[PDB]
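*Asks:* Sharing a structure with you now.
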Amino acid sequence: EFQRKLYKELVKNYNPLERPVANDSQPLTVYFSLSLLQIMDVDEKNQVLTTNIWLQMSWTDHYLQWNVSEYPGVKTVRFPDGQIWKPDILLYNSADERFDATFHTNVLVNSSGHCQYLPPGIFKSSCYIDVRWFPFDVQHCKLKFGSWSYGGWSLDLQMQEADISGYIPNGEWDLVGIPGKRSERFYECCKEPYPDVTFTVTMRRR
Amino acid sequence: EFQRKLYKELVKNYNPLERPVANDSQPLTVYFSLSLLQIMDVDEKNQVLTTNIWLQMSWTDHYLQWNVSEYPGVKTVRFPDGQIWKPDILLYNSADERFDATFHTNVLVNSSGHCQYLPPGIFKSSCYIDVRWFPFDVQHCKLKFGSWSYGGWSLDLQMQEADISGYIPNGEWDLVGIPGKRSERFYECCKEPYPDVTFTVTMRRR
Amino acid sequence: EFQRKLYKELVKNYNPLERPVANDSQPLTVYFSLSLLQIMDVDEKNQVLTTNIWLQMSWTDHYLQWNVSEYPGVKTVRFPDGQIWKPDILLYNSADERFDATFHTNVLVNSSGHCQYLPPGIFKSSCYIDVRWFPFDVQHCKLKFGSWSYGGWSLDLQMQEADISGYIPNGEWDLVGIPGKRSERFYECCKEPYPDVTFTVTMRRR
Amino acid sequence: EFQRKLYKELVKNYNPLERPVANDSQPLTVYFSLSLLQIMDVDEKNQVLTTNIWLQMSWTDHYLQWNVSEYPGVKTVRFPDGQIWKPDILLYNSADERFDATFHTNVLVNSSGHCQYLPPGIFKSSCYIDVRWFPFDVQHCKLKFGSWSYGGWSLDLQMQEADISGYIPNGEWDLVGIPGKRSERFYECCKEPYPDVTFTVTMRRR
Amino acid sequence: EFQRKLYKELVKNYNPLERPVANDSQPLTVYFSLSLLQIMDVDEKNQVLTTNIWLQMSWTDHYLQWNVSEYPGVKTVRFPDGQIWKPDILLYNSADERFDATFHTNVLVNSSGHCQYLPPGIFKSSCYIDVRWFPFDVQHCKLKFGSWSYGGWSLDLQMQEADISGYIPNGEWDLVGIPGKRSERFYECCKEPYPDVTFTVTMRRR
Amino acid sequence: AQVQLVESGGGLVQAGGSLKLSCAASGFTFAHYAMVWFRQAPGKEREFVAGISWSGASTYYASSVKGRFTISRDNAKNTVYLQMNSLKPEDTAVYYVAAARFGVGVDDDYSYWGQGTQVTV
Amino acid sequence: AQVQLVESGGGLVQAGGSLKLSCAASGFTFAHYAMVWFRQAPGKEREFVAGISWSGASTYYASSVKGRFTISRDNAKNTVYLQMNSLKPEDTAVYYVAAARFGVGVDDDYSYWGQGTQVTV
Amino acid sequence: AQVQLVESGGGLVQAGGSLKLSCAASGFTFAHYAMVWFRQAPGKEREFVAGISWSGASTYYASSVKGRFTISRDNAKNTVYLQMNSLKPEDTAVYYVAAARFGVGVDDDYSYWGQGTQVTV
Ligand SMILES: *[C@@H]1O[C@H](CO)[C@@H](O)[C@H](O)[C@H]1NC(C)=O
Ligand SMILES: *[C@@H]1O[C@H](CO)[C@@H](O)[C@H](O)[C@H]1NC(C)=O
Ligand SMILES: *[C@@H]1O[C@H](CO)[C@@H](O)[C@H](O)[C@H]1NC(C)=O
Ligand SMILES: *[C@@H]1O[C@H](CO)[C@@H](O)[C@H](O)[C@H]1NC(C)=O
Ligand SMILES: *[C@@H]1O[C@H](CO)[C@@H](O)[C@H](O)[C@H]1NC(C)=O
Ligand SMILES: *[C@@H]1O[C@H](CO)[C@@H](O)[C@H](O)[C@H]1NC(C)=O
Ligand SMILES: *[C@@H]1O[C@H](CO)[C@@H](O)[C@H](O)[C@H]1NC(C)=O
Ligand SMILES: *[C@@H]1O[C@H](CO)[C@@H](O)[C@H](O)[C@H]1NC(C)=O
Ligand SMILES: *[C@@H]1O[C@H](CO)[C@@H](O)[C@H](O)[C@H]1NC(C)=O
Ligand SMILES: *[C@@H]1O[C@H](CO)[C@@H](O)[C@H](O)[C@H]1NC(C)=O
């Protein structure tokens, strides 16, 4: 059938350790955006904070292409965790024991199109809770995301705004906003602009 | 031996990433129900509660069919996780240190094909507890089940009534009812809807 | 080498998803019995009980057969998990997050063909600790074992008497007896019994 | 290169679940000697204790032999967990939830020689803390080690004295010594015996 | 294109249990340097402390070679966990229940072959806090790193200076510095050294 | 050793002859092994002929041999019989039988092979 | 099956001739696949002759056809051309092409086959 | 690029005298690979004649011959020599070289194959 034929044919030569791009010199563009649903707790002096976040990563793959003219029906295909490439965007200043709370999910592809890798999770991340200036002080906590191995001239990770959806108003903390900013880190001997993203959560009290 | 022959023959081509249906454009129908067994506790300050739920998913397969006239004996077959298709229906507003508390089990198939999947689960979900004002206020906690990647023209998630058989009466709360309702959400710009099932747990106090 | 030859030859066609029996219409007899060696915590009215129990499963296989004249010396064959069929008999009213406490172990096979499966476990079950008639009141707690997918004319779960050994006399509770009874959870219209085994533990106080 | 040839040549037929011995009737010699590094806590009246122990195993193999004359350089090879046989010797009175708390380690082989398997572990064992006199009395806890599936006429498990190396003096308990004893107990209806090794840890108080 | 060709052709004969070196007699140099980021807690009389540490392991490989002239573009190849040799270097006096808090990571290689194996982790390690002479006294906690299976004339560990980066100014403890030095524990049998590295973290109250 | 697989029944007969091809074996337990007949000719490599299961029910044949031949076995004598009827000139080949563990006659992994009993027309 | 291939050109010169073989296909996008030429002799295995990757510049020649045979591909025209010069009389065989997914021309797992044309010298 | 392994020697001399042949490399590095010699005959398929390692001294031979052939290799010239002494009439075939990455000579994978030279005493 069409589904069986397409799924069997799509993986002829697809070594999962690749960086799909027509020209090896040209970098790849990945889009990153997060949606924060809830805040669990600010925790103790240990300077650690727990949240509930769904991430969203998108990129254009040049090794999964066809056209629907000769393959009527099929319009969205899915691949599991282990056979389709996925960028390794992680949290830098993580404090969880496992360092990665992402519940891996299938990767979605449309026609001759790009991918979406929405992972859910709860993140226990470190902060600087030192607002003892006065109990009523606005605290800024930073979530630092970025690549761990790839960087510079290979992945020009961009940023998209976060979401302000039904964030379950907390009974003790309220947030003013969630800005984000892309940043660069120079190296000892190189001109490659190693990128990263920092999202700031600011809250005073409730 | 007939059972051995059947198990050897049935898997000639069953790429596990398939959607079993004769007509690719035609959608599949999946029936969903749950059975509550117990409620463990609902802490106060944090918004989370624990429940004991056995799920029940039923669907119709097409690539797994035979007729018993030629194969005497076997009437039902069981498949583990990894070799058979299973829809990914998950809980949205989960709060555990994991996104899936399901203890996977085998899938049962009979004759022309009808798959029953019964996972147990100790589910921990986030509720909206804001009824501290009146101690005698009924609390409508929500359990939101649905597909994570599949949706629209592919999986027509139906709904069956819940179950009351056995409850292990609690020492602090009492069930009033277990209503359930299916809902739909429309994407940004598309005619494909996204369905979901919401179950309301109502308890006043004891 | 005889060991290597036997191990190589015994696994020609042994798909581990199959029920071993010469005639597939005939049911299969499985002997089941447990042996509790320790008690960890009965807990307060939270409705949870922790016990240390070693299971014991035995059955007869018709696909592991030979005689010693051909193969001198060898009398015991040991198989890990994955390459040998094992019944999936579980605890119905479990409260553990993992839902399973079995530490999988190798299975032993004799010449003529027999199986012995002895997994240890720390079982966290559910009971009703509601002794309000003064401290002295006998409490009966139940453990419900049975198949999760097999049932009726396929596996007739036979029961053996429990074991009373090295119970580490406790200082807070004492065991009066360990009865065990087989019952049938027959549904409305099935024409095929669904057996199960329930074990009762009785303790008043100390 | 020589190491590559040795590795590719020594695993031609090494079914991992075999018992490598020259004679199928002759038993095999295994030497056991734990080394205790620290006791973490004697814990509450639940009769549990947490200790830090590095186990030790020694046995002789018949399928791993070469002559070092034609292989200058390489003298010791090492195998990961899964491809090399390892005896199933573990703790009996285990109170840990996962039962076996060993971090598996590579196995070392020298020339036509033996194997060493050094696992580190934190063991939650249970003993008899029921001091006859008032709470200040000398308690002797027992650690049991033996095979689970192997036993009698196959592994004549032998004991060697423990170690008194750097003990990290705790602040509330002092030990007297750590003797051990090999016992050929539990000679059941089967003719073969069932050897075991029991170590005694004695401490009164500080 | 060229990336796929290189990835497919580079692993023809790479038995992952190897010790890459041109001559089997010459040892291998492994450069070790750690970088601490924060101190979470000192805990209680159990004499254990928690830290966040990123390791840094560097070595040179001989079987991963090419030159960029005929492979335009690709300059860094990346391998996952399992297909690439990694030295088995870990912590001796580890007090965590898992004995290994390393979140495994990809390995980066370039044309000549230099490798980097930076893992992140949260290390819970034991110490000795029993300064009764003066409650306000500087505490020196030791971390002992080194191999577990390899030793002597095969892998000669070398140490690089540690990192004093943005160590999140704490609120109860302040450190002066982190000296480290190489040590040896040469055994009586044979004359093969047993190297290791010891890092002392010296901290005083704040 | 001790796994000898011996055959008999050489024949040079044109169309219309009836044959009683016989095979015997030893060493292994005959009641726990299925058997199947294979054909090899110089123009080809190997092809199916017919096979039995370990119980004696649901024998299997090929498309070109749906009729004609029959196959039988008796557990108490260690003999395997192939009744060949209505010969055709295309069955010029060797007949070496194969034995496997509990099987279904249709393709399976084999453990014991046999020798040739070349028959030509 | 809408994925078949056809040839254009025939070769029967005595020796030292020139030829231009043309091949084309339809039913799949002629931009995500690479084409390789294969030769079959009366009795022999299959040998690799000439290849080119999907990118456009990865020309590969066999060891015996380095400076004689050349290959090219026209994406817009949906065709592949093979030019032969200074032919040897030992090249008598059937040439057919094989397609594959993103590759280079070196050993791979081909998907779509075709049919060959016979050259006799 | 243009990786090719050309062979020569053209040995058709009678038994007894001598034979000496050499190989060459074009595209790949000669200090990172290993070469083995394969014999192919009109009736046979493949034989592991002999081989050498990338290190330089791991000469491995076959059971057929132990003191009649010898091998040598040179990295500056980018070549390998095979010397065939005491020619006998039983070995007449086509020789070709198979190249591989870091190896020993025993069963190994290959990436590049060479040209065939016909030798017949
Ligand atoms: C790829 O990028 C390089 C960079 O200069 C360029 O020269 C080349 O033309 C591009 N296209 C290719 C290699 O097909
Ligand atoms: C599938 O359904 C469509 C509905 O529009 C129908 O036209 C078609 O014939 C069906 N069968 C196919 C596409 O094979
Ligand atoms: C069962 O299927 C087989 C195969 O098509 C057929 O020959 C037979 O008639 C079927 N029997 C019934 C009762 O449908
Ligand atoms: C198996 O049992 C059934 C039950 O009556 C019987 O008819 C059959 O002959 C038995 N043997 C088989 C199926 O080989
Ligand atoms: C094994 O021991 C038995 C008993 O002494 C002996 O007869 C036999 O020759 C030994 N070797 C074997 C069985 O290979
Ligand atoms: C190992 O055996 C080989 C062949 O039997 C022999 O040549 C070599 O000297 C032996 N090595 C030693 C150390 O005896
Ligand atoms: C390796 O070193 C040894 C001594 O250091 C030397 O004899 C040998 O030639 C070197 N090269 C090898 C073994 O390939
Ligand atoms: C680099 O690779 C090219 C590819 O042809 C080769 O010509 C050159 O010799 C190589 N350089 C070195 C130093 O090996
Ligand atoms: C063991 O089985 C073989 C095979 O059937 C048989 O020949 C032999 O007599 C048997 N031995 C015994 C003691 O039954
Ligand atoms: C889809 O691909 C087929 C391939 O043969 C082609 O004929 C058709 O024109 C393509 N359609 C579009 C819209 O690209």
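Residue numbering for chain C follows Swiss-Prot, covering 24-229 in order.
Cβ coordinates are placed from backbone N, Cα and C, and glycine is handled just like the others.
Per Swiss-Prot, the features are:
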| type | residues | note |
| --- | --- | --- |
| BINDING | C:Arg42, C:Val44, C:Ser172, C:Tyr210 | Ca(2+) binding site |
| MUTAGEN | C:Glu120 to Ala | Decreases permeability to Ca(2+). No effect on permeability to K(+) |
| MUTAGEN | C:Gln139 to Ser | 115-fold more potently inhibited by the alpha-conotoxin ImI; but no change in inhibition by the alpha-conotoxin ImII |
| MUTAGEN | C:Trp156 to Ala | No effect on ligand-gated cation channel activity |
| MUTAGEN | C:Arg227 to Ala | No effect on ligand-gated cation channel activity |
*Asks:* Round to a whole number and give the Cα-to-Cα distance in Å for the pair C:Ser172 (Ca(2+) binding site) and C:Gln139 (mutagenesis position).
*Replies:* 21
*Asks:* Tell me whether C:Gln139 (mutagenesis position) sits in a helix, a strand or coil according to DSSP.
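*Replies:* DSSP assigns C:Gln139 (mutagenesis position) to strand.
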*Asks:* How many Å separate the Cα atoms of C:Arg42 (Ca(2+) binding site) and C:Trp156 (mutagenesis position)?
*Replies:* 50
*Asks:* What Cα-Cα separation, expressed in whole Å, is found between C:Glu120 (mutagenesis position) and C:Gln139 (mutagenesis position)?
*Replies:* 28
*Asks:* Return the member of C:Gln139, C:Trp156, C:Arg227 nearest to C:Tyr210 (Ca(2+) binding site) in space, with distance defined Cα to Cα and candidates limited to these mutagenesis positions.
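*Replies:* Result for C:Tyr210 (Ca(2+) binding site): the nearest of the mutagenesis positions is C:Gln139.
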*Asks:* When you rank C:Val44, C:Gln139, C:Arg227 by Cα distance to C:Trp156 (mutagenesis position), which of the recorded positions ends up on top as the closest?
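*Replies:* When the Cα distances are compared, C:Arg227 comes out closest.
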*Asks:* Identify, in sequence order, the residues in the chain of C:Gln139 (mutagenesis position) that are 6 or more apart from it along the sequence and have a CB within less than 8 Å of its CB; answer 'none' if there are none.
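*Replies:* Within the chain, C:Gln139 (mutagenesis position) has Cβ neighbours under 8 Å at C:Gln79, C:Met80, C:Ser81, C:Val130, C:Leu131.
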*Asks:* For C:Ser172 (Ca(2+) binding site), just give me the three-state DSSP call.
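*Replies:* Looking at the DSSP assignment, C:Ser172 (Ca(2+) binding site) belongs to neither helix nor strand, so coil.
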*Asks:* What are the non-local neighbours of C:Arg227 (mutagenesis position), defined as same-chain residues 6+ apart in sequence with CB under 8 A from its CB?
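*Replies:* Result: C:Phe159, C:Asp160, C:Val161, C:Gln162, C:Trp196, C:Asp197, C:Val199.
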*Asks:* What three-state secondary structure does DSSP assign to C:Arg227 (mutagenesis position)?
*Replies:* coil
*Asks:* Say we define neighbours as other CB atoms within 10 Å of the CB. Which of the binding-site residues C:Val44, C:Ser172 has the fewest?
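*Replies:* Lowest Cβ count within 10 Å among the binding-site residues (C:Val44, C:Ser172) is C:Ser172.
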*Asks:* Hey, what's the Cβ neighbour count for C:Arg42 (Ca(2+) binding site) at 10 Å?
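*Replies:* Its Cβ has 16 other Cβ atoms within 10 Å.
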